[PDB]
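Trainee: Quick one: this structure, given as structure tokens, is what I'll be asking you about.
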Amino acid sequence: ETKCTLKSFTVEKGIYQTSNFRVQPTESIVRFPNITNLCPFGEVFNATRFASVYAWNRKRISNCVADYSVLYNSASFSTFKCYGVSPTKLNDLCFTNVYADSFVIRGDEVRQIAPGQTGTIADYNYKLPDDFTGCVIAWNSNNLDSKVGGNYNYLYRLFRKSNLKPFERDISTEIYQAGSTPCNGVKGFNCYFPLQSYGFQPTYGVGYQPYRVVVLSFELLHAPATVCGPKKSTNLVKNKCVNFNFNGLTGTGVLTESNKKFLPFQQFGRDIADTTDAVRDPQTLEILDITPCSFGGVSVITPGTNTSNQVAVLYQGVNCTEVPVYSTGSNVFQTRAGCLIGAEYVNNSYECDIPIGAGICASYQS
Amino acid sequence: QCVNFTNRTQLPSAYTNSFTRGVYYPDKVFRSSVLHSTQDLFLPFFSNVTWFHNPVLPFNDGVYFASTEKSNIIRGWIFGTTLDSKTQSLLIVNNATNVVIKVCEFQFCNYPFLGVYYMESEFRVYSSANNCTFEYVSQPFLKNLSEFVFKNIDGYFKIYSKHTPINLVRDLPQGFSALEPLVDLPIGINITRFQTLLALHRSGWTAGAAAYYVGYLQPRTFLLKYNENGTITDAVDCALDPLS
Ligand SMILES: *[C@@H]1O[C@H](CO)[C@@H](O[C@@H]2O[C@H](CO)[C@@H](O)[C@H](O)[C@H]2NC(C)=O)[C@H](O)[C@H]1NC(C)=O
Ligand SMILES: *[C@@H]1O[C@H](CO)[C@@H](O[C@@H]2O[C@H](CO)[C@@H](O)[C@H](O)[C@H]2NC(C)=O)[C@H](O)[C@H]1NC(C)=O
Ligand SMILES: *[C@@H]1O[C@H](CO)[C@@H](O)[C@H](O)[C@H]1NC(C)=O
Ligand SMILES: *[C@@H]1O[C@H](CO)[C@@H](O)[C@H](O)[C@H]1NC(C)=O
Ligand SMILES: *[C@@H]1O[C@H](CO)[C@@H](O)[C@H](O)[C@H]1NC(C)=O
Ligand SMILES: *[C@@H]1O[C@H](CO)[C@@H](O)[C@H](O)[C@H]1NC(C)=O
Ligand SMILES: *[C@@H]1O[C@H](CO)[C@@H](O)[C@H](O)[C@H]1NC(C)=O
Ligand SMILES: *[C@@H]1O[C@H](CO)[C@@H](O)[C@H](O)[C@H]1NC(C)=O
Ligand SMILES: *[C@@H]1O[C@H](CO)[C@@H](O)[C@H](O)[C@H]1NC(C)=O
Ligand SMILES: *[C@@H]1O[C@H](CO)[C@@H](O)[C@H](O)[C@H]1NC(C)=O
Ligand SMILES: *[C@@H]1O[C@H](CO)[C@@H](O)[C@H](O)[C@H]1NC(C)=O
């Protein structure tokens, strides 16, 4: 390398600077604050009961962590169909808040809940736009809602002149007028009740059993987001040149423990010229220090090509602990100038021959 | 449920000096024994601060509020553009227990108020709240000086606070005290004008001793000094004097 940089086949005695040495990072770590304030899903999914389909129970979800891993991986849900977004990446993608619509429908009516669908439930009870984003989760409730004497607590809208617009609840009990004869608020010759009650029984067949269905819709208005999935936090390793991602701020260096006293609100510190110099872990609230990974120049000490061919190597300003073909080589010396490989330190003292630094220098005898 | 009032009370608004009060921590960054120059939106040194003994006031950039409060009769705050059902209005209430915050299209009357029934339950500030999204509850906030700074930046309401025991009679003291961040609200409204609540004894409202100080903020450059512990101990206003 000395010959190549110097561009000759002969090298005079001296010290030459050839290249640079930089420690490389080992692995990555990310830490995030404790997962807390779980979105209220269990109180909705596994509540005492559900509302009727024409009077579907609507809930607004905001300011919480929305864990979908257990939601997606739950095996007790009969149907789990997501249209707008991929269920697997739901833990990553997130909108500013969520809406929940919970109700009870018959088994055959499960497929009626889809964009661009027509039917009694799909038109007179609830409508979904073709641009819907979110998921639909349906599960059996025959053991819960179906009654052996006939479940009459759930009703569906059957008579209405026009179809419901998407995201609209109609609770009007006006008696539908089948014919041209207006009715004074009661059924009659050409009038009937718009709402019809179910007859759910455990003896009912496939598709005739009460199914509890929750539709989750994600909305991302320009307001700051409040609902997002959990963030995985890895473990932390000290005294190793690594790259880290503390709570959204990234940096590369060795991460040690520090005794600085922060203040109950300020997260991370910095020293001067706007360089990050201390962080506090969101999990444990400890003041850790950051130091850039080691680097320096390398120099080759030679006594002259005319004399010999053996050389020594100096790594400048590098701690003599992580040097690594000369990973071990000869005996290794540590000085204020750096680390020296290929030379041995004696107790004598002569005139200086090849200046090394910090008061020491080298010569040939080896 | 709130109605008109015949006694058109007027607050004896006087003026006084702001001195060197109203300095807060601009960022969550720790710094140790340094002199950092920061350009931001503060309360200019030795300004003209207004004193009151529920008037309508503008918000402008941001509002500094102070009270050498006794018994904490002052309770809440109203913010918004029109303070009606036509626009979202922010509401803050602080009582002896868990404090509450809403943003709703509250339909305020001419003289909204809480009212206390002397065991107390009276709340008729608004009349309707039909369309609204966000709500919030948090721990209680509060002879002794209390200083608050209210700001609103890019859909982010911000409340800074500080408390001190004081013995001076009337005016602001010649002291220095940094303001710690207290609460952030990541909600976007076009707040441009605000109000002030009162705890009147209703059974005939009796609210006459309501003294508090109000000031306004402007953009400028400051030079802050951090000690060994990273607490702001002194500041210098750049655009005040040639010496500064
Ligand atoms: C993060 O959650 C943990 C819950 O495991 C909190 O408390 C930990 O509790 C266990 C058992 O009592 C202790 O062994 C740990 O040392 C605790 N963690 C810490 C960081 O002390 C923990 O307090 C939560 N983090 C914060 C900042 O409150
Ligand atoms: C920075 O904070 C520390 C911690 O409070 C201060 O040191 C304290 O000083 C008081 C008064 O002498 C002692 O009673 C405490 O034992 C000290 N705590 C320690 C040393 O941990 C220190 O004075 C502060 N620096 C200032 C005010 O400049
Ligand atoms: C049903 O909801 C409850 C609510 O606390 C929850 O504990 C339970 O695990 C849920 N059952 C599931 C997810 O199978
Ligand atoms: C090496 O040095 C000796 C004496 O200094 C000289 O005679 C010889 O020619 C030199 N050889 C080379 C290759 O420079
Ligand atoms: C030089 O002398 C000191 C003290 O006499 C001794 O500790 C050291 O080992 C000596 N150096 C070598 C290379 O032996
Ligand atoms: C504050 O304003 C009033 C009138 O606006 C004025 O008389 C007074 O001098 C001002 N204060 C100072 C310190 O200039
Ligand atoms: C007032 O205190 C009561 C009692 O705890 C509680 O409703 C809440 O903390 C406060 N409510 C309002 C509306 O200020
Ligand atoms: C909310 O506003 C919409 C118009 O955008 C209106 O149709 C609806 O009735 C309002 N809801 C309430 C509860 O006032
Ligand atoms: C005023 O607030 C300060 C701040 O904590 C407190 O120490 C003081 O006791 C309060 N005043 C009274 C009269 O309680
Ligand atoms: C505030 O006003 C601007 C301009 O009138 C408008 O673009 C913006 O949407 C308003 N903010 C909100 C939250 O509506
Ligand atoms: C009107 O109210 C003010 C304070 O609100 C009070 O000082 C004054 O005595 C009141 N006057 C009457 C007639 O009630």
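Here Swiss-Prot sets the residue numbers for chain A, with the shown residues being 298-621, 635-675, 691 in order.
Cβ atoms here come from the backbone N, Cα and C positions, even for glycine.
Swiss-Prot feature annotations, pasted as is:
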{"type": "MUTAGEN", "residues": "A:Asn331 to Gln", "note": "Reduced viral infectivity"}
{"type": "MUTAGEN", "residues": "A:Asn343 to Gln", "note": "Reduced viral infectivity"}
{"type": "VARIANT", "residues": "A:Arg346 to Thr", "note": "In strain: Omicron/BQ.1.1, Omicron/XBB.1.5, Omicron/EG.5.1"}
{"type": "VARIANT", "residues": "A:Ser371 to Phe", "note": "In strain: Omicron/BA.2, Omicron/BA.2.12.1, Omicron/BA.2.75, Omicron/BA.4, Omicron/BA.5, Omicron/BQ.1.1, Omicron/XBB.1.5, Omicron/EG.5.1"}
{"type": "VARIANT", "residues": "A:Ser375 to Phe", "note": "In strain: Omicron/BA.1, Omicron/BA.2, Omicron/BA.2.12.1, Omicron/BA.2.75, Omicron/BA.4, Omicron/BA.5, Omicron/BQ.1.1, Omicron/XBB.1.5, Omicron/EG.5.1"}
{"type": "VARIANT", "residues": "A:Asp405 to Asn", "note": "In strain: Omicron/BA.2, Omicron/BA.2.12.1, Omicron/BA.2.75, Omicron/BA.4, Omicron/BA.5, Omicron/BQ.1.1, Omicron/XBB.1.5, Omicron/EG.5.1; complete loss of interaction with host integrins"}
{"type": "VARIANT", "residues": "A:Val445 to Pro", "note": "In strain: Omicron/XBB.1.5, Omicron/EG.5.1"}
{"type": "MUTAGEN", "residues": "A:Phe490 to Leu", "note": "Increased resistance to neutralizing antibodies and human covalescent sera neutralization"}
{"type": "MUTAGEN", "residues": "A:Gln493 to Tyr", "note": "Reduced host ACE2-binding affinity in vitro"}
{"type": "VARIANT", "residues": "A:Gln493 to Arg", "note": "In strain: Omicron/BA.1, Omicron/BA.2, Omicron/BA.2.12.1"}
{"type": "MUTAGEN", "residues": "A:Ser673 to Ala", "note": "No effect on O-glycosylation by host GALNT1"}
Trainee: Please report the Cα separation of A:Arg346 (variant position) and A:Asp405 (variant position) in Å, rounded to an integer.
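Mentor: Spelling it out, the Cα of A:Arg346 (variant position) and the Cα of A:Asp405 (variant position) are 20 Å apart.
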Trainee: List, in residue order, those recorded positions out of A:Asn343, A:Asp405, A:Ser673 with a Cβ under 6 Å from any atom belonging to ligand 3.
Mentor: A:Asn343
Trainee: Consider only the recorded positions A:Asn331, A:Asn343, A:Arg346, A:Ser371, A:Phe490, A:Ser673: which of them have a Cβ under 6 Å from an atom of ligand 6? Write none if no residue does.
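Mentor: Among the recorded positions listed, not one has its Cβ under 6 Å from ligand 6.
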Trainee: Whole-number Å only: compute the distance from the Cα of A:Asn331 (mutagenesis position) to the Cα of A:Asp405 (variant position).
Mentor: 43
Trainee: Measure the Cβ-based neighbour count of A:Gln493 (mutagenesis position), defined as the other Cβ atoms within 10 Å of its Cβ.
Mentor: 15
Trainee: Look up A:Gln493 (mutagenesis position) in the DSSP assignment and reduce it to helix, strand or coil.
Mentor: strand
Trainee: On the three-state reduction of DSSP, what should I expect for A:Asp405 (variant position)?
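Mentor: Reduced to three states, the DSSP call for A:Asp405 (variant position) is helix.
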Trainee: Can you tell which of the recorded positions A:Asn343, A:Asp405, A:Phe490, A:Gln493, A:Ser673 lies nearest to A:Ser371 (variant position) in space, using Cα positions?
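Mentor: Sorting the recorded positions by distance from A:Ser371 (variant position), the top entry is A:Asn343.
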Trainee: Can you tell me how far the Cα of A:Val445 (variant position) sits from the Cα of A:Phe490 (mutagenesis position), in Å?
Mentor: 25
Trainee: If one measures from the C-alpha of A:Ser375 (variant position) to the C-alpha of A:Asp405 (variant position), what distance in angstrom results, rounded to a whole number?
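Mentor: That comes out at 13 Å between the alpha carbons.
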Trainee: For the recorded positions listed here, A:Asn331, A:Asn343, A:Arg346, which shows the highest count of neighbouring CB atoms within 10 A?
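Mentor: Within the set of recorded positions, the most crowded position is A:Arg346.
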Trainee: Taking just the CA atoms, what is the gap between A:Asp405 (variant position) and A:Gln493 (mutagenesis position) in Å?
Mentor: 16
Trainee: Of A:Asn331, A:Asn343, A:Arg346, A:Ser371, A:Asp405, the recorded positions listed, which put a C-beta under 6 Å from ligand 1? Please answer none if none do.
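Mentor: Checked recorded positions vs ligand 1; flagged A:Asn331.
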Trainee: State the Cα to Cα distance, in Å, between A:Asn343 (mutagenesis position) and A:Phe490 (mutagenesis position), rounded to an integer.
Mentor: 32
Trainee: Do me a favour and check the Cα-Cα span between A:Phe490 (mutagenesis position) and A:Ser673 (mutagenesis position); whole Å is fine.
Mentor: 109
